[PDB]
Each structure stands twice: as C-alpha cells, then as structure tokens.
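Okay, structure first, notes after.
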Amino acid sequence: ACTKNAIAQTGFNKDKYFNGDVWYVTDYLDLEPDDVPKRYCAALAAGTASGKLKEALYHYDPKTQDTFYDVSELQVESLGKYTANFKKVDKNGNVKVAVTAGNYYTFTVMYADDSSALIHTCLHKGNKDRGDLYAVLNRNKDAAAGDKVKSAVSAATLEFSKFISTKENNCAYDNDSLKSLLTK
Ligand code: HEM
Ligand SMILES: O=N[O-]
C-alpha cells in the first residue's frame, strides 16, 4: 500500500504544467521492492479540455514490448494534488477498458518549473497492492536531471542516488499520440 502524503509545490503553476505538452519520465523511485520492472519507460501529457484537467499516459516495457496508453480526467483535491480515474485506450483513443471505481491514481506535483518536475503517484488498480512511486520528469526526452529538480528531491528528504534512470533504456515515445489523446 501507499504510505506517503506528498506535499504539493508551494505556488504550483497549474496552467504551466497542464499546458498540453509532453513530460518524459527520466528517473523513478518505487518505495515497494519489486513493484515495477527495473527497466521501464513512461511519459505523459497533461492539459485541459473544455476546462477539465486531463492526463494521457504512455507506458513502454523495453524488454517485453508491453505497451499501453491511458486517458484520465483529474479531480482536484488541492492545488497540485489530484485524483485520476483512468481508462485504458489504444494510441488513437479507442477505449479498451472503461473507467471503473477503484481504478484510479493520485498524483501530486511536488516541484515543477519550465523544463522539469518531481511528482508522486499512488496507483490503485483492482486487487493490486502497489506502493508509492516518485518520478522525475523533463520536457526533453532522456535529459539529465538539473540542479533545481535534484535539489527538490533532496528537500523532499529523498536520496536521488536511489532513483532508477530510464534514460539508457531503448525506448521510443509517441509524443504525437499523447498530445492528441488529451481530448479523448
Ligand atoms: C518509470 C515510471 C513508471 C513505471 C516503471 C511504471 C510501471 C507500471 C507498471 C509495471 C504497470 C502495470 C502494473 C500491472 O497492471 O500489473 C503500470 C500501470 C499503470 N501506471 Fe505506471 N509506471 C510509471 C509511471 C507512471 C506514472 C507517472 C503514472 C501517472 C501519472 C502511472 C500510472 C499508471 C496507471 C494509471 C496504470 C494502470 C493503467 C491501466 O491498467 O490501464 N505510471 N505502471
Ligand atoms: O507504477 N505505475 O504507477
């Protein structure tokens, strides 16, 4: 289970974060051992559609080739803290698994600027017992983490050396599909 109440960035700029552009995961930290594969790749687009906060997700397993997309409408708990009911979709937005109660993740933006972010997520999916996941994001694919986000990791009392890099994995990202999904 998840154990952290992540604190959102003071003065979080929602319009800047939810601007329709893509965020690449470059490093991640799962608090529960063996909760995720050690080699993995993910990206998301966050935006607004008709005034609703939306996220489109992309997961790619560089070994198995398992690939999946999701779309969510986000509900606001407080500035920078959201609850998201996801539907699994193909890259075109065609629904493969409908929204269902108990299938949701929380999402907290702990730090963000024009190029980088640190987020916490807690995934709830059916009978899965998942744990806390932190991710360092960048606007640029596979970019090395800058001093601002690394300092934010420290300020959150996390050790960045413990994070697992995704930058060296053979991963491709369909950024065009992610952006287009924001309306799905
Ligand atoms: C490198 C970072 C990440 C890794 C390694 C990772 C890993 C995984 C894995 C292994 C699964 C499949 C679990 C299963 O069904 O057995 C999964 C599903 C999922 N993850 Fe992530 N994830 C990452 C980033 C994220 C982020 C940033 C979010 C939210 C913004 C997210 C949200 C979800 C959701 C909603 C599902 C279920 C999707 C569905 O079943 O339709 N993940 N993730
Ligand atoms: O491990 N996906 O939150």
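Following Swiss-Prot, chain A residues are numbered 22-205, in order.
The backbone N, Cα and C atoms fix where each Cβ goes, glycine too.
As annotated by Swiss-Prot, heme binding site applies to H80. Looking at Swiss-Prot, you'll find the mutagenesis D51 to A or N noted as follows: Loss of NO-induced conformational change and strongly reduced pH dependence for NO release. Stabilization of the ferric-NO heme center and decreased nitrite disproportionation. For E76 to Q, Swiss-Prot lists a mutagenesis experiment annotated as follows: Stabilization of the ferric-NO heme center. Quoted from Swiss-Prot, the note attached to the mutagenesis of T142 to V states: No effect on NO-induced conformational change or on pH dependence for NO release. Increased NO association rates.
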Mutagenesis positions (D51, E76), the one with most neighbouring Cβ atoms at 10 Å: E76
Candidate recorded positions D51, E76, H80, pick with smallest Cα gap to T142 (mutagenesis position): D51
Residues among the recorded positions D51, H80, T142 that border ligand 1 - Cβ under 6 angstroms, in sequence order: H80, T142
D51 (mutagenesis position) and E76 (mutagenesis position), distance between Cα atoms, whole Å: 21
Contacting recorded positions, sequence order - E76, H80, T142 vs ligand 2, Cβ under 6 Å: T142
Intrachain C-beta neighbours of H80 (heme binding site), sequence separation six or more, cut-off 8 angstroms: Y61, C62, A63, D87, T88, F89, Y90
Cβ packing number for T142 (mutagenesis position), 10 Å threshold: 18
